[PDB]
Amino acid sequence: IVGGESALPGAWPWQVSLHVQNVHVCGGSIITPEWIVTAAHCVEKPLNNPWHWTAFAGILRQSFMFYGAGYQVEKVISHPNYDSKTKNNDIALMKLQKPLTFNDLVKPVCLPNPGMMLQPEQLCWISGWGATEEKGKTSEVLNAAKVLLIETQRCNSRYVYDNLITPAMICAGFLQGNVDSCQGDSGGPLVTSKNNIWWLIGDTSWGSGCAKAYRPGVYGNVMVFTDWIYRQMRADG
Amino acid sequence: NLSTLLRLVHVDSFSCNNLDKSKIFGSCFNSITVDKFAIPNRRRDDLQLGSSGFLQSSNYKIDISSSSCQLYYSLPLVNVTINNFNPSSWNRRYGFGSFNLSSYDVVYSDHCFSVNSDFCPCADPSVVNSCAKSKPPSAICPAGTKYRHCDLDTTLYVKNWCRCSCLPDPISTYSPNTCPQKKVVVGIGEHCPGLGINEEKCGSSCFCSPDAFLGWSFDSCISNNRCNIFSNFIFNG
Amino acid sequence: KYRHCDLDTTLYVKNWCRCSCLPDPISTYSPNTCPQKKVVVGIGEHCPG
């Protein structure tokens, strides 16, 4: 997050960080208290054995324990039609073995229903634990930023990406720069304000640096993959 | 003698602002500055007392807080010529000639830009060699001005991808902060520093293409076999 | 008597109609075109307007 500010302890209970080897790697959001939605590029073959993974939720500053007080990931399900070259279909699910009952500052986010009628220049918020300016370290405190959504036609310009954005992904951010996520902000809650309820419609997959001109942020469109998530949840139970 | 001046000239309209018209008879002044120029037929309505037009923003601005008189008059088309000279210095520095247009045509600017002394529409050819996609032409810029700002960056698999500034054009760019050419509005008694130059058609010595100059238009000035000319008279003291 | 002004054209035209000693009565362009003139107040009288 570049150009943002520290996120105050308000009500944003949809950010769970997945830690392996006692170090922060990536984060994501939750929709139901039985699964965790995250990226798929961090679950590659060298990142197998999901038993050695923990989940931290409702934790702003990442210092409250040491190899304990976490949720063990039971099973990880990745998208079958995943390509490592173009980085398409970057959506993965991780099921926890704990019930994770609802408490203070614990509330999931509902999935976007088909037919949201989203505006072209829609305002959204981004958050995550990444660098500060460029090639930095993991942020100790939780920060957030405000971005705008851009159309896919303008994002596919020859001077921006030269038609390298799949229809399953969208573009968001500012063309002038200074507002972008750096390395480490995998996933991240991308919600919007509509009907007094937030809707998760974004999922960070890749990007070309941060705070750079002509390099917007690329997010995953979970609306097309909603039926896949429903099928996986139906087949799991 | 104002009466003789109005009689010997084919006066079409004569008014004034912050000053009366016939009060000049018998009155004494310190100095009188006269600014005369032709009137385009299409943008004739942009000469009123207060208008957000392109003429008052890039060609000539009329002050409202000063006692100034306006005179729209006509001149026969016999034995008359129009001098189309560009008062820009940095434009002609890189090999700008003339518009080469027909007779009885005047040129008016719609977008005026301003640049600093350290500016060169030219890239260092040593860096452009390691470029494969969107490779702009380069040449040797004279000393005292930095070369074009271009950076080599990889998105997913493109190693030789060079992105420069001022894209696509300085008139409508995606990041005006990264391009040194900035929009400027002319003031009282100040000309336009220069017009927009397309850096993609520039570049031996850095010689930009004559068709790459944008930010101007041409229009005839023939009305009832006569040309209309506006004149502003400002009396100091 | 009504205010005497002169016009140029009519019937949906430019109609550059001109009036007398308008707008400023003090700093006017022609003081001999309208009856309102400046007169110095005498001895024992007030200003009539």
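Please read every residue number as a count from 1 along the shown chain.
For all residues, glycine too, the Cβ spot is worked out from N, Cα and C.
For the recorded site, A:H41 (active site, charge relay system), the DSSP three-state label reads coil. Annotation source Swiss-Prot lists active site, charge relay system at A:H41 (among others).
Sequence annotations record features per position, and here Swiss-Prot assigns active site, charge relay system to A:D90 (among others). In the three-state DSSP assignment, the secondary structure recorded for A:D90 (active site, charge relay system) is coil.
Look at Swiss-Prot and you will find A:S186 (among others) tagged as active site, charge relay system. A:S186 (active site, charge relay system) counts 25 other C-beta atoms within 10 Å of its own C-beta, drawing on all protein chains shown.
Listed in Swiss-Prot as a mutagenesis experiment, A:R61 to A (Swiss-Prot position 316) is described as follows: No effect on catalytic activity or HKU1-CoV viral entry. A C-beta separation below 8 Å, combined with a sequence spacing of at least six in one chain, links A:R61 (mutagenesis position) to A:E140, A:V141, A:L142. Secondary structure at A:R61 (mutagenesis position), as computed by DSSP, is coil.
Classification of A:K85 (mutagenesis position) by DSSP places it in coil, neither helical nor stranded. Counting every protein chain shown, the Cβ of A:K85 (mutagenesis position) has 7 other Cβ atoms within 10 Å. Swiss-Prot lists A:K85 to D (Swiss-Prot position 340) among its mutagenesis entries, and the accompanying note reads: No effect on HKU1-CoV viral entry.
For A:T86 (mutagenesis position), the Cβ neighbour count at a 10 Å cut-off comes to 13, with all displayed protein chains included. For the published mutagenesis A:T86 to A or S (Swiss-Prot position 341), Swiss-Prot gives the following note: No effect on catalytic activity or HKU1-CoV viral entry.
Per Swiss-Prot, mutagenesis A:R154 to A or T (Swiss-Prot position 409) is noted as: No effect on catalytic activity. Reduces HKU1-CoV viral entry. For the recorded site, A:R154 (mutagenesis position), the DSSP three-state label reads helix.
Among the mutagenesis experiments that Swiss-Prot reports, A:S157 to A or N (Swiss-Prot position 412) is described with the note: No effect on catalytic activity. Reduces HKU1-CoV viral entry.
A:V160 (mutagenesis position) carries neither a helix nor a strand DSSP state and counts as coil. Around A:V160 (mutagenesis position), the C-beta neighbours below 8 angstroms that are at least 6 residues distant in the chain are A:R154, A:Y214, A:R215, A:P216. For the published mutagenesis A:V160 to I (Swiss-Prot position 415), Swiss-Prot gives the following note: No effect on HKU1-CoV viral entry.
In Swiss-Prot, a published mutagenesis experiment is listed as A:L175 to R (Swiss-Prot position 430), annotated No effect on catalytic activity. Abolishes HKU1-CoV viral entry. Mapped onto three states, the DSSP output places A:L175 (mutagenesis position) in coil. In sequence order, A:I150, A:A213, A:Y214, A:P216 are the residues of the chain that are 6 or more apart from A:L175 (mutagenesis position) and have a CB within less than 8 Å of its CB.
Listed in Swiss-Prot is the mutagenesis experiment A:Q176 to A (Swiss-Prot position 431), annotated as follows: No effect on catalytic activity or HKU1-CoV viral entry.
Neighbours of A:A213 (mutagenesis position), defined as other CB atoms within 10 A of its CB across all chains, total 21. Mutagenesis annotation in Swiss-Prot: A:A213 to P (Swiss-Prot position 468), described as No effect on HKU1-CoV viral entry; the structure shown retains the original residue.
According to its DSSP assignment, A:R215 (mutagenesis position) is coil. Quoted from Swiss-Prot for the published mutagenesis A:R215 to A or K (Swiss-Prot position 470): No effect on catalytic activity. Abolishes HKU1-CoV S protein-binding and viral entry.
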Rank the mutagenesis positions A:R154, A:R215 by how many other Cβ atoms lie within 10 Å of each Cβ and give me the one with the fewest.
A:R154
Candidate nearest A:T86 (mutagenesis position) in space, where candidates are the recorded positions A:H41, A:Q176, A:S186 and distance is Cα-Cα:
A:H41
Including all protein chains shown, what's the count of other C-beta atoms within 10 A of the C-beta of A:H41 (active site, charge relay system)?
18
Chain B neighbours, restricted to the recorded positions A:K85, A:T86, A:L175, A:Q176, A:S186, by C-beta under 8 angstroms:
A:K85, A:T86, A:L175, A:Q176
Can you tell me the CA-to-CA distance separating A:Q176 (mutagenesis position) and A:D90 (active site, charge relay system), as a whole number of Å?
27
For A:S157 (mutagenesis position), nearby residues of its own chain (Cβ under 8 Å, 6 or more apart in sequence):
none
Once the chains shown are all counted, how many other Cβ atoms turn up within 10 Å of the Cβ of A:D90 (active site, charge relay system)?
27
